[PDB]
Amino acid sequence: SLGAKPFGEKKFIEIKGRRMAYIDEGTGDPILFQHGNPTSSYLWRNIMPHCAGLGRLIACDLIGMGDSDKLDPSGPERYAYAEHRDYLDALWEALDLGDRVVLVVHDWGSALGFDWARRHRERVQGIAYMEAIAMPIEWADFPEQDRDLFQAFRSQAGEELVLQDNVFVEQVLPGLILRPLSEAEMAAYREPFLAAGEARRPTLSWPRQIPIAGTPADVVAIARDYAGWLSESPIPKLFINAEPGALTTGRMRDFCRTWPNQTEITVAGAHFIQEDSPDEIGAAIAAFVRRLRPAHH
Ligand SMILES: [Cl-]
Ligand SMILES: [Cl-]
Ligand SMILES: [Mg+2]
Ligand SMILES: [Mg+2]
Ligand SMILES: [Mg+2]
């Protein structure tokens, strides 16, 4: 259903000195749901129930996000892709996931999960993705309506826009959900970013890592590598397409449609499509997993 309640209470593991938070429910091989910017495990609350009894249902909060601890010191060099990967790789190792993981990914969760999959391919049973950073892009490929604002985040304007005015949370997020959010929903998204200043840095560092027009070169190289790998990987895939969508449209969507061993559905939504079409998304994921894990009830 739609609904503002969280899916479970947070659990905690110590990673590199910092407590990291994650949702963990059920038993069996993992189904690992990974949010991006500026969300948390909360993004998946109405999707995870569809997988009840199909696996161990896990949704991690990235470092500095959700209920995971903030890094200190923080500033413009903090919360880059590589640092998020360092923490997330360690958390995923700590969770004792085994070798039949189904990844369910969105936004920067897809960049992180696609790279992890490339590096751990024998451990990935299937990949469900939506509104993903599937490859390096050009500014022409970026949604027109928020193009100027994302170039501003990437400029020195970003500190005022995000650290002081919290634009990513307060404007971009609700602007890329078709339906109006309730107070309680918006409160869950605001919670990690209530405080002005470096508490909000993850939401500014993230748009500064998007691989656009060859910059930043280090993330472009990472995405070029997972794009090349996914396009010839035999791992089963589920592409949850969106209309109108946002990022996984145009050239990127065409590229994703070339990937082998893939199923597709289309749901209504812009970018944070989990808030518009959770039951359609969840049902597709559950069907995918049932195929991958035949129960013979
Ligand atoms: Cl971003
Ligand atoms: Cl660069
Ligand atoms: Mg209690
Ligand atoms: Mg501590
Ligand atoms: Mg001014």
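Numbering starts at 1 and runs along the chain as displayed.
Header says: X-ray crystallography, 0.9 Å.
Backbone N, Cα and C define each Cβ position, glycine as well.
According to Swiss-Prot, the protein has these features:
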| type | residues | note |
| --- | --- | --- |
| ACT_SITE | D107 | active site, nucleophile |
| ACT_SITE | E131 | active site, proton donor |
| ACT_SITE | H271 | active site, proton acceptor |
| DOMAIN | 30-154 | domain 'AB hydrolase-1' |
| MUTAGEN | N37 to D, E, F or Q (Swiss-Prot position 38) | Loss of activity |
| MUTAGEN | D107 to A (Swiss-Prot position 108) | Loss of activity |
| MUTAGEN | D107 to N (Swiss-Prot position 108) | 58% of wild-type activity |
| MUTAGEN | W108 to L (Swiss-Prot position 109) | Loss of activity |
| MUTAGEN | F150 to L, W or Y (Swiss-Prot position 151) | Increase in activity |
| MUTAGEN | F168 to L (Swiss-Prot position 169) | 31% of wild-type activity |
| MUTAGEN | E243 to Q (Swiss-Prot position 244) | 38% of wild-type activity |
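Inclusion criterion for the recorded positions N37, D107, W108, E131, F168: a C-alpha placed within 10 angstroms of the C-alpha of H271 (active site, proton acceptor); this criterion is met by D107, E131.
Counting only same-chain residues six or more apart in sequence, the Cβ atoms lying under 8 angstroms from the Cβ of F150 (mutagenesis position) belong to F142, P207, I210. Using a 10 Å radius centred on the Cβ of the residue listed as 'active site, proton acceptor' and all shown protein chains, the other Cβ atoms total 25. Ligand 1 lies under 6 Å from the Cβ of none of the recorded positions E131, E243, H271. On its own chain, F168 (mutagenesis position) has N37, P38, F153, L161, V162, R200, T203, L204, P207 as residues at least 6 apart in sequence with a Cβ closer than 8 Å to its own Cβ. Each residue contributes its Cα atom, and for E131 (active site, proton donor) and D107 (mutagenesis position) those atoms are 6 Å apart.
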